[PDB]
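Engineer: Below is the structure I would like to discuss, written out as C-alpha cells.
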Amino acid sequence: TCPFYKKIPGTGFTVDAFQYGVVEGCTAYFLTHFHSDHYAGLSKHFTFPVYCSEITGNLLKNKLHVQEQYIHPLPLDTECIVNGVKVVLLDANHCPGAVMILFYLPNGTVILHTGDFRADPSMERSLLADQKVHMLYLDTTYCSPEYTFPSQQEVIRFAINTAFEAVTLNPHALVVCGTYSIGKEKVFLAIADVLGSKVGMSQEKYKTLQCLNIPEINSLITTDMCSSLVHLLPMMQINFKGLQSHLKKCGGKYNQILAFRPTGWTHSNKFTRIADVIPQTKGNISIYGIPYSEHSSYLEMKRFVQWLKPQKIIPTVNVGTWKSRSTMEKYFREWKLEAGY
Ligand code: NI
C-alpha cells in the first residue's frame, strides 16, 4: 500500500504514487517530474486526474500516451486551486519540468514537498520566503557529509574547454555524450555550442527533447547523425567496446572519439578537484567521468533546511532501511541544534 510519505495530510492528494493501483481516498495524483521511479505504473491505461508542470504534461501525453483528458498542467510560480486547496509549483532545479509543490492546508498548516531537487540559494528568494513552512518532504538522496561535488557551472566549463581543445587538435574527432533519461541536457548542448554543431541522436531521444520547451531547439538538435559532430548514445554504450563499434558505424567520417559519462557521485569526489580530472584511454578513444549532479550535495541540503527551519522533516529517499532512517534523523537533529529552531 501507498506509504505515508507520499500522502499529503488533510487532503485526498498523493505525490509520485502511481505504482499501488487505486489509492483509497485519492482525488488528485501529483507527479513532480518525468523520471521512471516517480512515474512507475502510469500508462495509457490510467483514468484519474494527474497534476504536473506543462513540460511533464507534454511527456506524459507523447511518450507514455496518457490520454489528454486526465492531464492537468499548471504554470509555475502561480497560486492555483486544486479540488478546493491552494497550491503553488516551484522550479526544483533538477531535470526539465521538475517541480517542488507548496500545499496550503485549510487548517493553516503549510507543507513543502521538494520532489527531487538541487537546493540553491535562489530558492531563498521565491514564494517560500513569504510564510512559515511547518512540514518538509525532503529529497534525502545525498544526506551524508561525504557527498560533495562541484557546481554545475565548473563542470560545464571543464567539458567545454576539453572538447574544444580535442576537436581543434583533430578536426576528425567525434564527441559522444552518454544519457539514460531526461536531465543533464546542458552537458551536450554546451559542448555543441562551442563546436558550432547540432547534437545528433536517435528518433526516440529527439522526440523526448522536442517536448521540453527549450528555446530554438530546432536549431540545436537533429536525427541526421552524419551531419553533426556531437552524438548522444545510451549510457550503457559508453565504454571502449561500444564506442569502437559506433565509430565503425559512422562510415570513416571520424577517426577518434572523446566521450563523456555524466554520473552522480562516485568515491573519487573525496580528493580530486574538477581541474585535476584525467580520462581513461585505449588507443583512439578517451572517456571522461564528470560528476554533473541534479541533486543537492550535503552542504546545499543543510543550508536550505537551516534557512527554512521546518517544524518536521519527512524523508522521501533512502527510507527503506532502519539504519538509513536513523542516520538521517541524527543529521536533522544536529542541524536544528546548530541553528536554534
Ligand atoms: Ni529524479
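Residues 700-1040, in that order, are what chain A shows, numbered as in Swiss-Prot.
Looking at the header, which is where the method is noted, we find X-ray crystallography, 2.0 Å.
For all residues, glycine too, the Cβ spot is worked out from N, Cα and C.
From Swiss-Prot, here are the annotated features:
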MUTAGEN   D838 to N  Impaired nuclear focus formation, reduced interaction with PIAS and increased sensitivity to cisplatin
MUTAGEN   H994 to A  Impaired nuclear focus formation, reduced interaction with PIAS and increased sensitivity to cisplatin
Engineer: Given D838 (mutagenesis position) and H994 (mutagenesis position), what distance in Å do their CA atoms have, once rounded to a whole number?
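Structural biologist: Spelling it out, the Cα of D838 (mutagenesis position) and the Cα of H994 (mutagenesis position) are 8 Å apart.
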Engineer: Looking at Cβ-Cβ distances, which residues of the chain lie under 8 angstroms from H994 (mutagenesis position) while being 6 or more apart from it?
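Structural biologist: Listed in sequence order: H793, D815, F816, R817, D838, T840, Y841, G963.
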